Amino acid sequence: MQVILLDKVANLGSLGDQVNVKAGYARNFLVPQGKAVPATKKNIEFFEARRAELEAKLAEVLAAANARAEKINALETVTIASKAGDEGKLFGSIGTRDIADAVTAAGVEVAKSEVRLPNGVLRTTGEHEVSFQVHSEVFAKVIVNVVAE
Amino acid sequence: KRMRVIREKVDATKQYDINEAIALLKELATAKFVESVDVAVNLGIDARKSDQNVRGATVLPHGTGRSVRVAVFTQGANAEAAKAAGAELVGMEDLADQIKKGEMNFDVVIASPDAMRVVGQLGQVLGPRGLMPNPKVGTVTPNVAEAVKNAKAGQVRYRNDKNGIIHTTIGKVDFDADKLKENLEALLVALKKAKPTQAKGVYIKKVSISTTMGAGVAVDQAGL
Amino acid sequence: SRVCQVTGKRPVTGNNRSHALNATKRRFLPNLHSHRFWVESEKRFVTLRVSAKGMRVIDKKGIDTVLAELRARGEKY
Amino acid sequence: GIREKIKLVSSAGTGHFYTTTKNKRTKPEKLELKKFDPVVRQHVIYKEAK
Amino acid sequence: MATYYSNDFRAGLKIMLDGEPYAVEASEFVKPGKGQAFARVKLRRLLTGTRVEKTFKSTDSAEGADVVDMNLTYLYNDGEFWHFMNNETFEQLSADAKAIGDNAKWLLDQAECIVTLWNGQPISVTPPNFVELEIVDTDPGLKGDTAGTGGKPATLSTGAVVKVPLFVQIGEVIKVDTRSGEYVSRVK
RNA sequence: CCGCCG
RNA sequence: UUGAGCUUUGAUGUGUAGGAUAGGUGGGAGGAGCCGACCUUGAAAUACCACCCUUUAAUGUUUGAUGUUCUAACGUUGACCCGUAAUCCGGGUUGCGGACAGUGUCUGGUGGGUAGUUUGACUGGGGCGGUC
RNA sequence: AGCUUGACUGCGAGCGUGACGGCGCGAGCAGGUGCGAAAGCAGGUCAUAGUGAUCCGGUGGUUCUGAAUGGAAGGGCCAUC
């Protein structure tokens, strides 16, 4: 292919290479999610001046915001006390909408989608570790203590 | 060493041509006495298919003379006729007492349709275990054995089966006219390609190396 | 019907010749597949029933280049 | 049927051939006849081929 | 080419259809008023031969096989294969373990066991009605009490096991039949 | 292990 | 995680009998040392080395064979929301599948489900039998 | 019983016989051989059955043609399957 990279892709590119990929990996993923541009006789000219200085840094300082979007809620400990069962066996499992709303209402305004779940949908009252991915390499460890009430 | 320089003149990356190392076969070896040549020829045979066996008789042109002792199993006038054809023990079941004793003095068993009742009935295992029979496939048993052994005493080298691909034949003494030997290896090709088992595989001749006895290596080509 | 949006491939006909040369009218069909294409300017999805060589054209040409050609042919997309 | 057909090929420079039959499974020695070759206009030896 | 029609062949006429040779054992040719003719043929498979029943119509039927059943002389064994010789023409012949099947015991040597060769190669070997063999592993059969036929089993030289009476020990060369496998008597 | 009947 | 292949570096074939710690055969008197054939042999007798079977491991292996993980193509005859007064359709979210399924072209198989057809002549009527 | 390859190539006046395709006989002519001292005989066998037309295709030979020209391919002819 003619793939010029707008971004750091984790196994092939270094922010501006010409990687020869399969065509389905270009149409469905890398082009619509901002990771690539086709380079057909104009975009090599459109990368030559204006992108390696300006647009190689407009994502880089928003990635230096990924260093600073994490410490907005620097406490990183969460008390959720929704409805539970009787001696364990939780009433209703806390999903990604309620984990984000436990963070959006107090702390980071990150959305639903960047909440990870290493151990399912938390069918248990207890102390739990919920990852908040903001960067492809910078992973958080914000503790969600599911509490019975 | 003494066996190390032998290894030094073997380049497996190059397939050598016709004229190249055949003239160098006295150079590729450090033999004490006078030796001979061998020829390796490979013919694609499946080991579990008996329809692909190649046996016969290769009359061979020109060089070596009467050096093969040949046994006779004939009757009639041919008990005294092939005595003019140079063979040593001409006869009958006198050579069946020697099968029972296990004697190594002959290499070839040639008979007639008179003598087709002896080795097919008395020397059964001991004639084909080491292989020395005759029928209507090899040229072993006609009834014209007089003019048969006027040449088969001289130059016949028996193209025989192996379980795998290999059909190793024998080159002559090193001190002949070696250019004619490149026909003596070539006028076995047109007889091996003369008639096969009509069930050959991919190739006919894959690998061919004409060794001397123990030291020479010359990669022959199946094409040229 | 079974028509490519991009290249206009409709089903042609042809014979199904056998080993005894028996002719029988079959119908060649195009390798159609409704793909949901990304337009960077419109910032949305356009669902086109392209053929498989029609995706090859949008691999060379722009998606916006091909959509302007549909707009010239009275295509609603 | 049994008596198959062979091809006597001339031992001269040309490729004129006589064709004939030979019962192979009774007398399997080859034919070495001496026939007339109309390309050479001589009477050279012919030899069996297929 | 030797094509056959089903109203022709009697018995033993070896035919070749569906990739296998067949011997016809018998065939009953019937045809009835207001019907066509058919021959309910009792065939015999030749390579794996148990039996097969086909009811051919009057047309068509099969090509024949090169199927010569001549006398061969067992003379040799090596690895797997078993070599044979004609006492009329002295041509070579090589049988296989699939062709020897369930009869690798019964030959000893110089036996005139017939074979069926199919298309220039043998697939079957028929050992004779009797062969004489030697017992190498048999218990020294003692009477003891036994009032009522003692019958001890004997392992033979060819790796066969037969049931023998109590007076043959080891080196008592005994002849058996091959069609069943029973002791018949003792050769002396 | 085998061993029927007068 | 793997399965068979090549140039390739080489180690590796243990009973009958020959002192045994014999792969096959065609050659068969070669390497402070010492065999070998001769002989004892078996169904084949060994040195020397050849072409190789049959195992082993290294690499570039051609690669396929499957088998988890993921989501973005794709599917959804799952919930909700909107067009919308609409158990259609479209879009928007979300869940579950997921590079499977499905489809196009080429291709092997099966295929009286279906279609076009063939099924000879003489004959003391025709069939049968016989014959050409 | 000996020697042998005439079971040879190019033709062939003249008839015989078939509706035709075809089939049969043939002295002689040229070239080259065999046998016989020679005259001579020999282009299969005592004669009469032992067999299939075309089309399509296979192999060998021959520059006879060879789609601009030079080759070749493919055709043709000849021997054949």
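Looking at the header, which is where the method is noted, we find electron microscopy, 3.1 Å.
Using the three backbone atoms N, Cα and C, a Cβ is placed for every residue, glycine included.
For E:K31 to A, Swiss-Prot lists a mutagenesis experiment annotated as follows: No lysylation. With a cut-off of 8 Å between CB atoms and residues at least 6 apart in sequence, the same chain places E:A37, E:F38, E:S58 near E:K31 (mutagenesis position), listed in sequence order.
E:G33 to K appears in Swiss-Prot as a published mutagenesis result, with the remark: No lysylation. Loss of in vivo EF-P function for cell growth. Annotation for E:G33 (mutagenesis position): no same-chain Cβ neighbours under 8 Å separated by at least 6 residues are found.
Counted within 10 Å of its Cβ, the other Cβ atoms near E:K34 (mutagenesis position) come to 4, all protein chains included. For the recorded site, E:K34 (mutagenesis position), the DSSP three-state label reads coil. Listed in Swiss-Prot as a mutagenesis experiment, E:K34 to A is described as follows: No lysylation and loss of EF-P activity. No facilitation of translation of poly-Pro stretches.
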Listed mutagenesis positions (E:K31, E:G33, E:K34) that sit near chain D [CB under 8 A]: none
